[PDB]
Amino acid sequence: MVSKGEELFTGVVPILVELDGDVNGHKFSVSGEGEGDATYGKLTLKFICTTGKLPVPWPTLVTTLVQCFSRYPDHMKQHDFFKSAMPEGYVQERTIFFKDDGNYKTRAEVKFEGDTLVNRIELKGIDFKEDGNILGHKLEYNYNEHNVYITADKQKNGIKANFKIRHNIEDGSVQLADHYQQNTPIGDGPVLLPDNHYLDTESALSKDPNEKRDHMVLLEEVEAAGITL
């Protein structure tokens, strides 16, 4: 295998996610747990809003709540920055602009803590409309397939990405969320800096019929593409 960190993903890896958020002064926390199987680009996670009611729609948090679990095809193994940064990990930072509404700013560290892949996130949201699609909870509980476009940032020993998320609104229209992303390694070790490619990302949201807390069950399937065999 072409990076040392890639070896850590040959099996099923436990995942922990911890998010602290503040959107227009509405504070919240989310904890998630599950597991990832990068060989197949799959993960399964269950998230709980540990502070009671989530003040924003669950779908708006999907992108924030571990791209090291993507399946890179055999011919693309030298382009997997995310696993190459492991176990020391990477900082992932985004600004997410909701069209005609507010924005989220996120900073996360994704790294191994023992045998567990941990995503710890700080999220701040500002300039939302209290009666808009986000704070007004007008988004459908579902999720579309998206391509995440990745480019190397040699200057920061890292990568950049940008993409637009389409969130279906309750009335059949769409709330757009423009994502700008930067990832930089935490460690000083060498990482893989990729040629341009994308991650074809599929997400399915559901509920645990036994769960009384505000929560989201998420299954994701992701494969890298855009570099010909």
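Residue numbering: from 1, along the chain as shown.
Structure determined by X-ray crystallography, 1.7 Å.
Using N, Cα and C of the backbone, Cβ positions are placed for all residues, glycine too.
Look at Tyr143 (mutagenesis position): DSSP puts it in coil. In Swiss-Prot, a mutagenesis experiment is listed as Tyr143 to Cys (Swiss-Prot position 145), annotated with the note In mut1.9; shifts fluorescence lifetime from 3.03 to 2.74 ns.
While the structure shown retains the original residue, Swiss-Prot records the mutagenesis experiment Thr201 to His, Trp or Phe (Swiss-Prot position 203) with this note: Results in significantly red-shifted excitation and emission maxima. Counting every protein chain shown, 22 other Cβ atoms lie within 10 Å of the Cβ of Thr201 (mutagenesis position). Mapped onto three states, the DSSP output places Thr201 (mutagenesis position) in strand.
Where Swiss-Prot documents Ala204 to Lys (Swiss-Prot position 206) as a mutagenesis experiment, the accompanying text is: Abolishes the tendency to dimerize and leads to monomeric fluorescent proteins. On its own chain, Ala204 (mutagenesis position) has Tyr143, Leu218, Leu219, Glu220 as residues at least 6 apart in sequence with a Cβ closer than 8 Å to its own Cβ.
All protein chains included, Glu220 (mutagenesis position) registers 22 other Cβ atoms within 10 Å of its own Cβ. Among the mutagenesis entries in Swiss-Prot is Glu220 to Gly (Swiss-Prot position 222), noted as: Suppresses the 399 nm excitation peak, leaving only the longer wavelength peak at 475 nm.
The 10 Å shell around the Cβ of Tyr143 (mutagenesis position) contains 22 further Cβ atoms across the protein chains shown.
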